[PDB]
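Once you've had a glance at the structure underneath, I'll fire off some questions.
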Protein chains: 2
Amino acid sequence: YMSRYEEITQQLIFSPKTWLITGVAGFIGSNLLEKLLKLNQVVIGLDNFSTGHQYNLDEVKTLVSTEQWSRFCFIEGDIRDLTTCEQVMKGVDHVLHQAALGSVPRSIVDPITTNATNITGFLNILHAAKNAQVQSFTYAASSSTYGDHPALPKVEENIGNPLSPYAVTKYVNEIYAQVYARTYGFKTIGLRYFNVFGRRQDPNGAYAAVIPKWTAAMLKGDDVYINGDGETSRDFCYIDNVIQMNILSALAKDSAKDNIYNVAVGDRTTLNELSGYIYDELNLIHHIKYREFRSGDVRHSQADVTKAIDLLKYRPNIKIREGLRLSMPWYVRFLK
Amino acid sequence: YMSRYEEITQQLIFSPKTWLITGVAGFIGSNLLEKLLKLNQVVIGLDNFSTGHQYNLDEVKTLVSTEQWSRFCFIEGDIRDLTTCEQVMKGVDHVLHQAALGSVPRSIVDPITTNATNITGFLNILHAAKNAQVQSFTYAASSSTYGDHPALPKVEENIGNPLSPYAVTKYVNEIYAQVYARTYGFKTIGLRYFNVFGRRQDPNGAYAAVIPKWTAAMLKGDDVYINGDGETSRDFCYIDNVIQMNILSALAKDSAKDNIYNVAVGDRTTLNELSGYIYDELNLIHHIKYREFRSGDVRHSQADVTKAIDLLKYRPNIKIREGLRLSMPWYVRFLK
Ligand SMILES: NC(=O)c1ccc[n+]([C@@H]2O[C@H](COP(=O)([O-])OP(=O)(O)OC[C@H]3O[C@@H](n4cnc5c(N)ncnc54)[C@H](O)[C@@H]3O)[C@@H](O)[C@H]2O)c1
Ligand SMILES: NC(=O)c1ccc[n+]([C@@H]2O[C@H](COP(=O)([O-])OP(=O)(O)OC[C@H]3O[C@@H](n4cnc5c(N)ncnc54)[C@H](O)[C@@H]3O)[C@@H](O)[C@H]2O)c1
Ligand SMILES: CC(=O)C[C@H]1[C@@H](OP(=O)(O)OP(=O)(O)OC[C@H]2O[C@@H](n3ccc(=O)[nH]c3=O)[C@H](O)[C@@H]2O)O[C@H](CO)[C@H](O)[C@@H]1O
Ligand SMILES: CC(=O)C[C@H]1[C@@H](OP(=O)(O)OP(=O)(O)OC[C@H]2O[C@@H](n3ccc(=O)[nH]c3=O)[C@H](O)[C@@H]2O)O[C@H](CO)[C@H](O)[C@@H]1O
Ligand code: NA
């Protein structure tokens, strides 16, 4: 049971607030939309359809009431444009900032646009939100911020050096939000995601995340690619934990704000294990080559989530396997 | 004597290089222009006359030969523009990146623009330089990166939380710089500036630094404003020391790159004391109120410069009193 989360969502269905989801056509963004619309919440959406998709918002309209869908006001626009950020904040209570160009590799190959989106775009929104005096400001941060710190599990106080531009930007994000707290009193919540997967994560692109990429590959009957040895271990996190975390961070009390929280499950799964999980969770619905390490890529990842458990009462209920089983059917429909 | 510097300055007079000075129309930039042009160097300059001044360039040309000046290719442009950044690098050997927006209060009032220039504009220079495969990359960093860390003097490995948007932007320059070494092999040198004063530091504007502000007001007879009790202390660093620092960094060995150095003298001077010095050095050329602290204000500042001494062979030869003596006549002249 996601106890506190449930309570917090009851509050929401009672006093609906106006939410801003930057990156709303994205994987996490669109999921927050689906949840938030079902919570009878008025959602202002912002997205420029870079990695995001019409077919995500389109999908969400499939899954919410007509009455609920009319509470959604989509805006096509750019967090890089400050004005846009100011337009969208009007009347907003809670800001769920999810818009960025993730991918460690992308950042290495184009750190310039990455910077514009992940830093400029982040600061623009952060500032627009402050000036609007929104009630909450929760932003997507990243577990790559840990960088080269050797310790496991990964605890918040304990970050090392960044290994990619992408890490820099997300670390920069975290830095600004502290400065905005210290100098403006604008208390925010950073969410250090660890490899979120689930419904609407893009299986296509050179920058596809492991889980969808490999799923797509098995469904086409193509080769499944393993970068390095395969023992590269990760804390995979089903979207519902992320959705949970955002909402809990939106309505966190003041004393738990100006804080970064690992969003994961505390589990550690290597790529050799995962490939097994996916194959097994896919063959239940009726249907491999090793290469060199990705550069900039962190070696091991396992989240310590006790902070979220303690301060926000986050209960990560869905582990990797349970989440994969919840995820496959969506990919089957999306790729048939 | 500034011995290694003497040696390196000669090395230039004989085999001059192409330098890029970003923020060449400004305090540190124009001084670097003057030193490099006097050394017969080829210099591409970049500046958008935001805080910089045409009068600064106008002054420099007065101080150098017409043939020395004809080796200055000034380009009016913004560093936020990636294209311009790439253009100016054509044929550059050494990059002296000083193009940024200082002033902690400026960033508190407008973090967006400070970000734009100091992070976006920096990354553009760094990225363009890396792609131009320039010989040296030296950027102006800041003692404000030390943030809340209580150490004194301030050594380079020991930093705390940034206390302002400005402090962030500068920290991020170092962080970007490191990542670039790690991921591209592009080794840079970051110069942590501690309160640089001297010829051509702007005495006007709301964001005038203390010395030109107080000197401007002691020649007008204006009230001298002290922010705080008066015991707030700085490591005041005359320009020549910075210039030494920038040239030493440019022709430093590979082993001494991907490194950050404090630029200062190593001395500690309080505002109560500074005020005494400025008065005494101005009355040697023939001519006070207390208020509350600056927010984002670091209380004490002093550099440990021993790293720079060991690795670059730096010699902080000009202390605060001697520096003021060389600065004053300029301010007398620039204002009369
Ligand atoms: N993939 C992960 O599990 C993970 C891990 C750590 C951090 N993050 C960060 O959290 C968010 C991840 O969300 P996702 O996995 O759904 O990513 P995603 O690829 O679905 O993209 C998120 C959305 O941001 C939008 N966007 C990008 N740039 C924009 C801009 N300039 N203006 C407006 N919208 C823009 C995209 O179009 C997309 O709709 C990103 O901010 C990412 O950097 C993700
Ligand atoms: N002197 C100090 O007290 C001090 C202390 C710490 C750091 N610094 C750093 O030294 C560098 C310059 O300092 P300064 O004292 O010469 O200040 P300055 O204002 O004299 O110089 C800044 C120069 O940057 C140029 N510039 C600003 N934005 C630009 C842009 N977008 N594109 C191109 N040019 C742009 C301005 O025209 C100006 O000439 C900056 O990195 C500053 O943060 C100075
Ligand atoms: C530990 C982190 O830094 C995790 C952050 C980081 O997520 P990540 O670990 O890069 O996710 P990925 O699914 O992309 O890679 C899976 C692994 O298998 C490798 N990989 C990938 C694809 C493939 O087909 N085969 C493969 O072996 C791949 O090189 C890697 O070794 O970037 C995310 C958003 O950009 C987010 O910040 C995460 O928190
Ligand atoms: C330790 C740092 O933070 C150093 C960075 C940081 O330098 P700084 O110390 O803010 O600059 P200043 O010379 O302006 O203030 C000196 C003292 O005079 C006091 N001050 C100032 C003006 C005045 O009228 N009266 C007064 O008392 C004021 O309260 C303050 O206590 O900002 C610089 C601007 O780019 C630069 O980046 C430095 O590296
Ligand atoms: Na708040």
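Throughout, chain B uses Swiss-Prot numbering, with the displayed residues spanning 4-290, 296-344 in order.
How was it done? The header gives X-ray crystallography, 2.9 Å.
Cβ atoms here come from the backbone N, Cα and C positions, even for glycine.
OK, Swiss-Prot features for this one:
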- B:26-31, B:50-55, B:81-82, B:101-103, B:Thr120, B:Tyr169, B:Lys173, B:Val199: NAD(+) binding site (BINDING)
- B:145-146, B:196-198, B:213-216, B:228-230, B:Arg237, B:302-305: substrate binding site (BINDING)
- B:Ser147 to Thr: No effect on epimerase activity (MUTAGEN)
- B:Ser236 to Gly: No effect on epimerase activity (MUTAGEN)
- B:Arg271 to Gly: No effect on epimerase activity (MUTAGEN)
- B:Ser309 to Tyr: Abolishes epimerase activity (MUTAGEN)
Give the number of CB atoms, excluding that of B:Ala102 (NAD(+) binding site) itself, located within 10 Å of its CB.
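B:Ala102 (NAD(+) binding site): 34 neighbouring Cβ atoms within 10 Å.
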Under 8 Å Cβ-Cβ to anything in chain A: which of these binding-site residues pass, B:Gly29, B:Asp50, B:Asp81, B:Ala102, B:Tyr228, B:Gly304?
B:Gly304
Comparing the binding-site residues B:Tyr169, B:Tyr228, which residue's C-beta has the most other C-beta atoms within 10 angstroms in this structure?
B:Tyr169
Using DSSP reduced to three states, classify B:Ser147 (mutagenesis position) as helix, strand or coil.
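The three-state answer is helix.
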Which site among B:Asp50, B:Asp81 has the most other CB atoms no more than 10 Å from its CB, taking these as binding-site residues?
B:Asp50
Which three-state DSSP class does B:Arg237 (substrate binding site) fall into?
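Note: B:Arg237 (substrate binding site) is in a strand by DSSP.
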If you check the binding-site residues B:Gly29, B:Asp50, B:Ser145 one by one, which have a CB less than 6 Å away from any atom of ligand 4?
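If the test is a Cβ under 6 Å from any atom of ligand 4, the answer is B:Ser145.
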If you count other CB atoms within 10 A of each CB, which of B:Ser145, B:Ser309 wins among these recorded positions?
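By the 10 Å Cβ neighbour count, B:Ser145 comes out on top.
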Taking ligand 2 as the reference, state which of the binding-site residues B:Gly26, B:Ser145, B:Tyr228 have a Cβ closer than 6 Å to one of its atoms.
B:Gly26, B:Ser145
Pop the Cα-Cα gap between B:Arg237 (substrate binding site) and B:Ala102 (NAD(+) binding site) into the table, whole Å please.
23
In sequence order, which residues at least six apart in the same chain have a CB under 8 Å from the CB of B:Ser236 (mutagenesis position)?
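Spatial neighbours, sequence-distant, of B:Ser236 (mutagenesis position): B:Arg271, B:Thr272, B:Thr273, B:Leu274, B:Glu276, B:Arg307, B:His308, B:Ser309, B:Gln310.
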